[PDB]
Amino acid sequence: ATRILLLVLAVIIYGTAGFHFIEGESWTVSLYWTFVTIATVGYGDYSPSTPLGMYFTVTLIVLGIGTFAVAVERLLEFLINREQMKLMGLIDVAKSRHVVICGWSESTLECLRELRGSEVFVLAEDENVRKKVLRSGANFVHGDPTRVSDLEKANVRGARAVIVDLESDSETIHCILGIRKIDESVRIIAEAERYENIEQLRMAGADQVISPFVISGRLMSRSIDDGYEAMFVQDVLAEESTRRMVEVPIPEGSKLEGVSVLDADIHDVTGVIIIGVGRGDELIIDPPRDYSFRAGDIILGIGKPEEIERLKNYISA
Amino acid sequence: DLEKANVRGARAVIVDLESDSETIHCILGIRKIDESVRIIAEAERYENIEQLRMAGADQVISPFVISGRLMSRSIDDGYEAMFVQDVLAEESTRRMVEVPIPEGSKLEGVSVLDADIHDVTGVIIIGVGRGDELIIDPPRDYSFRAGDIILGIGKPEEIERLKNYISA
Amino acid sequence: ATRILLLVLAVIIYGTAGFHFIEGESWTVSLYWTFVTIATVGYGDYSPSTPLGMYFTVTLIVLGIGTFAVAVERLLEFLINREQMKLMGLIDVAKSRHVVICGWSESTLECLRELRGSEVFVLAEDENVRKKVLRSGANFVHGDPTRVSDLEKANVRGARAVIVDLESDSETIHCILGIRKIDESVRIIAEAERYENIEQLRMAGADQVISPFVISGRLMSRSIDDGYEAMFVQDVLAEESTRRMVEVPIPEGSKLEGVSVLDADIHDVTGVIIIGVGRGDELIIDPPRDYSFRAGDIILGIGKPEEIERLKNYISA
Amino acid sequence: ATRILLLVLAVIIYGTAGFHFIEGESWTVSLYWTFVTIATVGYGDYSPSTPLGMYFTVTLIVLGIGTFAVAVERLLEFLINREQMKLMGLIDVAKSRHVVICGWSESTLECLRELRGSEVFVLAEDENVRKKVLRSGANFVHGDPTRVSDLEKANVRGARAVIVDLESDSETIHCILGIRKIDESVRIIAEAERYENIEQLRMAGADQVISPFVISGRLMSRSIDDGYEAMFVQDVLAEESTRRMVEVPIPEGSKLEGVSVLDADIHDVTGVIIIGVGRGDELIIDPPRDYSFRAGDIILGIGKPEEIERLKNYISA
Amino acid sequence: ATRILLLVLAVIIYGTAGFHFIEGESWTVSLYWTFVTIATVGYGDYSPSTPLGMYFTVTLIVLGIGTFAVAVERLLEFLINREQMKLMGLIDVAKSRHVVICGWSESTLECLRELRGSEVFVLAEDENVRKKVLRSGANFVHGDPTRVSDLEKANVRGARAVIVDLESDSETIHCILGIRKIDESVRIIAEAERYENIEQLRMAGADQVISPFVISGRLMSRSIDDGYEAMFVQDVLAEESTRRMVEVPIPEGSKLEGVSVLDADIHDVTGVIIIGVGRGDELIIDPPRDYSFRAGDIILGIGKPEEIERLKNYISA
Ligand SMILES: [Cd+2]
Ligand SMILES: [Cd+2]
Ligand SMILES: [Cd+2]
Ligand SMILES: [Cd+2]
Ligand SMILES: [Cd+2]
Ligand SMILES: [Cd+2]
Ligand SMILES: [Cd+2]
Ligand SMILES: [Cd+2]
Ligand SMILES: [Cd+2]
Ligand SMILES: [K+]
Ligand SMILES: [K+]
Ligand SMILES: [K+]
Ligand SMILES: [K+]
Ligand SMILES: [K+]
């Protein structure tokens, strides 16, 4: 690593000393001649005439190819080893606004199609997950997501959000409890499996808990007869065939700060069913009549994509 | 082996198998046996919601697509996932209700504007569905018939005020 | 990648500028001297005499070995990474008349001995299949053949034919349904396992369905007593011991267009049992007497290899 | 390996011979010119004028790039092969004061946080253990720890201590019996699992036998009612919350050699409960009143970390 | 591969043509100057003065580094790919007096300690066998030993002997039947497991059949009472504690050709119990009195290692 820098400095001290005291040349000439000889440039303006001096140069040339054969084998030992550790995980994340995904399933593959590629780091331990992650454009970190020593290789202290979706609810609770020991302020989004563990995923410290098997178990048992609410959930939340659930923010200015929901009358102007308003980490589903809008709010509503355009200009100034 | 389970002449068949390959292949086998039975499948990937309908499923439920889109939308804001979690999964305050219109009960022939449902009951009328077709956001030029189903979101104190409002 | 091109252009701007304004040499000389110095050629016709100029050249030489050490480590990071992704699958097919084989069994190994090597791409996911495919002379693409995102890495839109032979009939139906979503006109040849799924492999969109376990199950149960039809199937279709089933085309001209099968009388002239005629994606097994031949037909028949030579000249003009 | 040294010596004999007998130059000039030509230095003071001599140099130059293309491919065949064997185990330990760990579990991961990294070699055979060992900073040797031919690749004859912790007690007894066949004087620390095998691990030759499942099984069954001894074991031996079990040595001089334990009176001076004294591979738990201290003893005691400082100065001169 | 040879020949045609027709130099000078410029030697006796000629050389120099960057990336694509196929099996045996070992167990590990290392090729398919074979000094060929297409990668047609020891007796019979289809004259040594398959291993074509579980099953059931024949088998055949079973050949001359076994009287002279004589692929255990020795025979006997020395000089002339 740095023994190469000494040996390169050794042959400049062997060579310069040899040239100056045999040819009688200057110190600035003896430095200049050694640097065009080790580098195999060789202008030939200051060649050595004496047969002792001709035997000196041969020694310097073999030490020229000598140190260019120790520096090459140290570079190629560095590059084959670094591209092997980088390939099979085994590397430390250095980024600072990335998204870490603990575990890998279909629900995390579906959230890679709405995120960037090089921003996402998948921390898993299986060997088949490594080839699925590299095909999808994310980066693979090899580690146990429940072990706190391996949650720091993924750099979850300087991350934008962490997404936990593991094989059990035992590992999901234990991965949330380990992230909250490192960084108490990072955003954790977690997937529950059983209905009994939605409360234990929140007490462990998840900010958003999503339970897909409990939603899908209710829609299965309520579609045996008619299935009208399963058509609503599938066309608005899953496929977005004709409707879409949007959240739009109210900016500064915004032409409506202060009026009630009755005087604003967003539905009959626009055509968007207003569900609720997002006043700062709470959700008021069906706000009452005398709710007055503020700045920085977020309006959640269902509407056609040609009606959201009629809304996003209605609230902008 | 699907005839040992007697899928011919049943209320519904619910298919949820270990892969999407076996969920499609099970629906193609039920349609060999009974063409008219109700099949409720579960899609795992997004690309197979259309292949499960062409195979013959009457209702496809894709939970990994709903959960996948709510994960990539809750990195910043997370107000959409709060609504889904509290009316579809947990039903903590509000829940989705479907109530049918009985025969000769205060609503046969009235328009939606003077039905006045959101102001006398408090329930958010999401849509009305008649005959396996959901009319989300019914317009003011719409009338109620006996047999329609009102799909709404409301509190348990408000849902029972609706079910008395739709009675004779 | 392209930061190397800037840094190479940087030292030509550092060097040329240094040479011209110290030695007083021309602009075309200062460009020529820098290119024989970075490349370590060094003719020595335009060497720098001044001791400031001799200290300049040393700086240029270290920047010569500097950029030849960043360009080498970027090439070797490119080559070790590219030969590692190419080795374990993980690469995109770019060809346009290739044959894609989804899955791998003995029936697909038997159709590699009648095809080329570099024309065939095997799309599978197992790790033991990768070493069997590389031994046989085909190319391995790592992917799930049922996933439509991995059927496009194998480039099945610009393929000659696709051959589906997977572990279940569940995966074979689901791989056919995924190819027909990409390209509706490509040719799909599929292998059925159970008799109940021959009709579902055709409705999913396979052009040719082969059911080997249904042929082999009928020959087993009809050889307990005598086994005369199992000798016919084995010597004509499997081994080709003395007979062979051929299809010969009728070309343009062809000396027989228009005559009936009775007047042509192919059997007693040649010795080939005529099974049927291939008039354009249909097969008329045992055509009647007043069937008249056309051009572009295909004649299917069983005969000895010294009787097919007596046939292929009988229909050629 | 050494055929390269002959071929390099071949072209110096081809070249020198060619230069001397065509140009008529000296023997010391013909040696000097060949070494600045193969190395591509090329001063150009002794260039060859004759058109036969110009055709000679071209041959020497192609043999210059010839042997620099066999020496590079032999180096790169050496480096890719050596970094592949070193990566997956497959290498011989050459150190002489290292610590060998046979097997890998949580109890050996906990003794890596109190040891160095490059001093520790983990000898195992699993493929998942290799990635856990490389993450922790130790070195992985691939081998069966029960096989005596693979205990010598880990160099357990010149080791500081060996730590055996394997999957069974069958393998732990068989690994101890194999180390004692190689080096009878090395220190073996072994982990027992069942209570019946503590005596067979000592007769096989372990110097220290630790049985964690027998300690943990007694504390579980004696904590159903009150659990006061399980609080002592957890706060002194496991966590070191407020107390710690230390061993301090008595040096030469030491101001106390010769006095009894009653006259020294270590507890009421310091505050450390004296358990026992380590007189040379024996432990006298609760020594009697007329035990006289010597030099080179070791005092085992429990105390707060602000009381061990009051002890380590009390016994030092 | 050979497109590099064209491109190297391209720039000699670009360069020579450029030099001759601008500088007006000779054809033998223009060839000589291009070869000292592409190779970066650059004597500088024939430098180009004209500013058009100085712009020509720069183009030739970039094409010099151009083709030395396509030749390096083709060499390094060749070496990383060849050392990867050679590492994981995947290579063809080219030797002609080697020993092929189909399968791998303890009985084949015990016959590697009496054979050479580079003479032995182990043909197996498991991934853990590859690391055990590389540790022992043999070479690993990846293949199925029952498949005849993979028995030819191991080159069993030009082998000294083949040793079959597989996981079943089903695979051992099927590997012998496949070797005898390739080379009918090669020597096959096979290991049986059940007593019923010793006859099927000989009819399939093994030259020597060894059945270790049938020998060990008889010695177990005949050592319950006394165990005197199990001491004989263990000390002569397995350990060679004090006795050894040797075969010595009778050479030409040999001082004893023609005499009977009674007149030769080998036991009371030497001390070696004579078991039998090996007259040409047969074994006469306890030859009768009037058996006369010949040349080229082989004498099988049990004796101490200080009695075999008294025998090997008694039969030599
Ligand atoms: Cd999950
Ligand atoms: Cd959504
Ligand atoms: Cd499913
Ligand atoms: Cd099959
Ligand atoms: Cd055929
Ligand atoms: Cd243990
Ligand atoms: Cd302790
Ligand atoms: Cd065996
Ligand atoms: Cd023996
Ligand atoms: K030069
Ligand atoms: K020169
Ligand atoms: K050079
Ligand atoms: K040069
Ligand atoms: K290189």
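Throughout, chain C uses Swiss-Prot numbering, with the displayed residues spanning 20-336 in order.
Just so you know, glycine gets a Cβ as well, placed from its N, Cα and C.
Look at Swiss-Prot and you will find C:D184, C:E210, C:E212 tagged as Ca(2+) binding site. Every protein chain considered, the tally of other Cβ atoms within 10 Å of the Cβ of C:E212 (Ca(2+) binding site) stands at 18. Mapped onto three states, the DSSP output places C:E212 (Ca(2+) binding site) in coil.
According to Swiss-Prot, the feature domain 'RCK N-terminal' maps to C:115-230.
What Swiss-Prot records for C:252-336 is domain 'RCK C-terminal'.
The number of other Cβ atoms within 10 Å of the Cβ belonging to C:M107 (mutagenesis position), over all protein chains shown, comes to 14. For the recorded site, C:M107 (mutagenesis position), the DSSP three-state label reads coil. According to Swiss-Prot, the mutagenesis experiment C:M107 to I carries the following note: Elimination of the 26 kDa product and reduced levels of channel expression.
Around the Cβ of C:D184 (mutagenesis position), the same chain contributes C:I120, C:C121, C:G122, C:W123, C:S124, C:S126, C:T127, C:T191, C:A209, C:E210, each under 8 angstroms and 6 or more positions distant in sequence. Among the mutagenesis experiments that Swiss-Prot reports, C:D184 to N is described with the note: At high calcium concentration, mean open time is short and mean closed time is long compared with wild-type.
According to DSSP, C:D184 (mutagenesis position) sits in a coil region rather than a helix or strand. Here the domain 'RCK N-terminal' (C:115-230) has, by DSSP, the following mix of helix, strand and coil residues: 43 helix, 25 strand, 48 coil. Each residue contributes its Cα atom, and for C:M107 (mutagenesis position) and C:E212 (Ca(2+) binding site) these two points are 30 Å apart.
Around the Cβ of C:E210 (Ca(2+) binding site), 22 further Cβ atoms fall within 10 Å across all displayed protein chains. Note: the Ca(2+) site is recorded as C:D184, C:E210, C:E212; in the same chain, C:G122, C:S124, C:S126, C:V183, C:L185, C:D188, C:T191, C:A209, C:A211, C:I229, C:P231 also have Cβ atoms within 8 Å of that site's Cβ centroid.
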